[PDB]
Amino acid sequence: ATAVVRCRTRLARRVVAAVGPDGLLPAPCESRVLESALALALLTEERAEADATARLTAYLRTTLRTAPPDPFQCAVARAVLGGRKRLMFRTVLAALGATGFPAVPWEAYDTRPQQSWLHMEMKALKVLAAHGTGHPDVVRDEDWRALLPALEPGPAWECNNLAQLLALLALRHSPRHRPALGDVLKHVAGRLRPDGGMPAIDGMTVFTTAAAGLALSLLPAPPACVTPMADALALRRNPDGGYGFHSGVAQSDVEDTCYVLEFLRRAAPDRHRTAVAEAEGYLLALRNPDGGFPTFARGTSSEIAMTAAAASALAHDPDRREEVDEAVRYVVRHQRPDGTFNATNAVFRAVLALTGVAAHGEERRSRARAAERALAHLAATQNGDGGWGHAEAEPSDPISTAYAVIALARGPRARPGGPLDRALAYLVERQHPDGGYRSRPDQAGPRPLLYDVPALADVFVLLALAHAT
């Protein structure tokens, strides 16, 4: 056939091959400087795990020399080797001796409990700031109580190594929590990767399996493995009907749940009808009065990408027309004067909602105009090699390009030399001999700090090729 179809075929064979007999696509996360530096600080202050501390140290020196991350993580590493976001990051550096502690009232550190990861991280930072400024009396019992999960053995609570490491750095100052510290330090040291670093998270297998299942379910003849992958996802659903990003993550989120719902709707709508209905209920319970959807917790601000993803995922059931149209109207109202709302991810989400949801009359025209401007922004920012980078002046990467391809697949048909044609040729050219893709990562957490789940590059390119072919 075409070079594009041969590319899609080799990639689909690779993604299918990577799915295991348990139905999951493994998605380990690479070591990250921030968590590796915090682990080094913790083990060093506790004079523990000598072999792990030396490997962590060599990992940090190597990584600064050969592949340095963003400037914040570099300063964190050098500290250990030698709005609300600003408060968090400055307190981390101050905890490591790199800057002064923010001169803020202590209430600056208090956060809403349902943002449960951030809540524990900010309690830990409050405790470090209270001790670091010489006011340990400030810490109240409810501050310590929020940190208790960090003293449980096994993998980190919510798969979140940053939250556990910050909590332990705080807890080692408390005489009544120190009996539990020795055992967890053993578990922490046991997490080091082959390169000697600490990963940000245990993995992203739920997110990655769902997105791959969706991509596979969009092929002309989906492979048989979509059924065990649907099964593996549905038996991991949380009590509220939603999905966390990995096994063992109790905090459901909208983005994971939308990928699972979209996949299940295509691959197992009857076999998993109850899981489908429960994920729909999860999303509907989260919807804000303005018609948008938050990332995790209702009452928190609606976000464009989450609003667009939920609109698309809910559009299947005709009983939800009202909710879906309100969400798409929210997307139209929030388009920026340059057609926007990395750069290409939100455009992808918005364009699929703008063109997938059925509409006629004046609303059809309004949505069509919005999608045109978004696809025009993509055409205007396309790089000479046919790809897109994570911002307009950045070199191309396959994942940013994959997102743009999914959106452009909803525009006019590919013409030779046109933007979609050139983007597909870019992806064809970037396929590695083993059939896969290597890419700059685009997942962030805590925003804007990137972490690298390499399995996602193959999956998002496959999703793009499946949409575009």
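Just so it is clear, chain A uses Swiss-Prot numbers, and the residues here are 16-97, 131-389, 396-523, in order.
Header says: X-ray crystallography, 2.0 Å.
Heads up, the Cβ atoms here are built off N, Cα and C, so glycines get one too.
Taken from Swiss-Prot, the feature (2E,6E)-farnesyl diphosphate binding site covers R132, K133, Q163, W165, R501, and the record attributes it to experimental evidence. Cβ-based neighbour count (10 Å, all protein chains) for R132 (mutagenesis position) stands at 11. For the recorded site, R132 (mutagenesis position), the DSSP three-state label reads helix.
Other C-beta atoms found within 10 angstroms of the C-beta of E169 (mutagenesis position) number 27, with every protein chain shown included. According to Swiss-Prot, the feature Mg(2+) 2 binding site maps to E169.
The annotation Mg(2+) 1 binding site is assigned in Swiss-Prot to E169.
For the mutagenesis of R132 to A, Swiss-Prot gives this note: Very high decrease in catalytic activity. The structure shown keeps the original residue.
Quoted from Swiss-Prot, the note on the mutagenesis of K133 to A is: Very high decrease in catalytic activity.
According to DSSP, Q163 (mutagenesis position) sits in a coil region rather than a helix or strand. One mutagenesis experiment catalogued in Swiss-Prot, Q163 to A, is accompanied by this note: Reduced activity to 60%.
According to Swiss-Prot, the experimentally introduced change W165 to A is described as follows: Reduced activity to 64%. In the structure as shown, the Cβ atom of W165 (mutagenesis position) sits within 10 Å of 19 other Cβ atoms.
According to Swiss-Prot, the mutagenesis experiment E169 to A or D carries this note: Loss of catalytic activity. DSSP gives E169 (mutagenesis position) a helix state.
Here Swiss-Prot notes a mutagenesis experiment, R403 to A, with the remark: Decreased activity by 2-fold. Taking all protein chains in view, 27 other C-beta atoms sit within 10 angstroms of the C-beta of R403 (mutagenesis position).
Here the residue is the original one, while Swiss-Prot reports the published mutagenesis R501 to A with the comment Very high decrease in catalytic activity. When Cβ atoms from all protein chains are considered, those within 10 Å of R501 (mutagenesis position) total 7, not counting its own.
Experimental mutagenesis is annotated in Swiss-Prot for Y505 to F, with the remark: High decrease in catalytic activity. Using a 10 Å Cβ-Cβ cutoff, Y505 (mutagenesis position) registers 22 neighbours.
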Could you give the Cα-Cα distance between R403 (mutagenesis position) and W165 (mutagenesis position), in whole Å? 25
Please identify which of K133, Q163 has the densest Cβ environment, defined as other Cβ atoms within 10 Å, among these mutagenesis positions. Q163
Roughly how wide, in whole Å, is the group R132, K133, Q163, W165, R501 that binds (2E,6E)-farnesyl diphosphate, by largest Cα to Cα distance? 14
Shell of the (2E,6E)-farnesyl diphosphate site beyond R132, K133, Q163, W165, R501, same chain only (C-beta within 8 angstroms of their C-beta centre): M136, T159, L166, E169, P500
Coarse DSSP state, helix versus strand versus coil, of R403 (mutagenesis position): helix
